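Here's the structure, in structure tokens; my notes come after.
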Amino acid sequence: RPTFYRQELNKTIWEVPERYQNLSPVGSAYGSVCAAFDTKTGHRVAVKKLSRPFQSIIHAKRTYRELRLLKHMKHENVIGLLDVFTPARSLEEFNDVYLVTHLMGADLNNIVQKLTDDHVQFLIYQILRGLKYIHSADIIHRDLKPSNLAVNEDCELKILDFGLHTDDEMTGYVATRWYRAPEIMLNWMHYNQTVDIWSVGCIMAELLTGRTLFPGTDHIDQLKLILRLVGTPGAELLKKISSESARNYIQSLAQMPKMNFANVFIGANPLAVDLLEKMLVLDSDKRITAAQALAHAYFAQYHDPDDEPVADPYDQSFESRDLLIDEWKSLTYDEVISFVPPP
Ligand SMILES: C[C@@]1(C(=O)NCc2ccccc2)CN(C2COC2)CCN1
Ligand SMILES: [Cl-]
Ligand SMILES: [Cl-]
Ligand SMILES: [Cl-]
Ligand SMILES: [Cl-]
Ligand SMILES: [Cl-]
Ligand SMILES: [Cl-]
Ligand SMILES: [Mg+2]
């Protein structure tokens, strides 16, 4: 057990191992974050103190979920866990959880500058490489958007902030909804990992044009922007929408054909246009997958099928389990004390 030291930073008490130095507050509903220098590894790191991690069954399960997911992710294009600690010496006094990751500077917003087509190729390639890994473990990110993509000086990219959002957060003219697939925006059906590919299409379009693809002022305005581009659904997709009310609403709209994407994305690489047509498909069954997209000719200069790894299997059976707060807390404690740091 390392030696811990205490200090008060912006009205909260932080108790952390001596290896973490020069703590400086950076941000704050799920917890507070400080930047620090890790004297053991030489990295600049982000230290997150969870706020009220075991206040309810829902909150305790969410704490366990986040720790399990972060401990599993080991990929160049996905955020990983450098450390996790608690100052508690036993389960009986266990109350606080701290998570440590590489400190990230800019996100794709702070670049979306002047992007060449070669820049778009490299950025989208890295997102898809990370997504092939995530999806191979049957994990769905569910919240991909430019603010959840970190980029460094050399245009190297990491996916962060997995979906672990409320009604107010998704209301109105808000970027929190502009990248969401329509079947999850409107609860049409049970969704799957194809929702993340819709988000990648929205992001790629924005990198090519400098503009949000579907900046709707509310759910219905956004749906109208989507259907004007990709066309209204045919009977085949309509059969798959489980809400009779949502089906009824869609059929009240006048039918529209899919637009010509070469006349929307004027002057773009024809191979980029082709890939966008394969991502932005209304029927999620028919979208290109991450593994298929990596083999698309648009990425010819970066694709290497010997260097696009998959994940170890991931057991999510806890998600259907019903437990008491203290049982979720004990499972979290075991995962804290069994953590093994990366090489
Ligand atoms: C895609 C779009 C755009 O940003 N167009 C500008 C552009 C800039 C560079 C290269 C090509 C195109 C167009 N609007 C209208 C709606 O249907 C076309 C929808 C969203 N933004
Ligand atoms: Cl230490
Ligand atoms: Cl990382
Ligand atoms: Cl504690
Ligand atoms: Cl964003
Ligand atoms: Cl019609
Ligand atoms: Cl597992
Ligand atoms: Mg975020």
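What you see of chain A is 5-32, 34-117, 120-171, 174-352, where the numbers are those given in Swiss-Prot.
Recorded method is X-ray crystallography, 1.5 Å.
Here the Cβ of each residue, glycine as well, is placed from N, Cα and C on the backbone.
Per Swiss-Prot, active site, proton acceptor is recorded for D168, and the stated evidence type is sequence analysis. Under its mutagenesis entries, Swiss-Prot includes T180 to A with the note: Phosphorylation blocked. Looking at Swiss-Prot, you'll find the mutagenesis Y182 to F noted as follows: Phosphorylation blocked.
Comparing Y182 (mutagenesis position) with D168 (active site, proton acceptor), their Cα atoms are 21 Å apart once rounded. For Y182 (mutagenesis position), other Cβ atoms within 10 Å of its Cβ number 12. Around the Cβ of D168 (active site, proton acceptor), the same chain contributes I84, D150, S154, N155, each under 8 angstroms and 6 or more positions distant in sequence. Of all Cβ atoms in the protein chains displayed, 12 besides its own lie within 10 Å of the Cβ of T180 (mutagenesis position). With 2 residues unmodelled in between, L171 and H174 have Cα atoms 9 angstrom apart.
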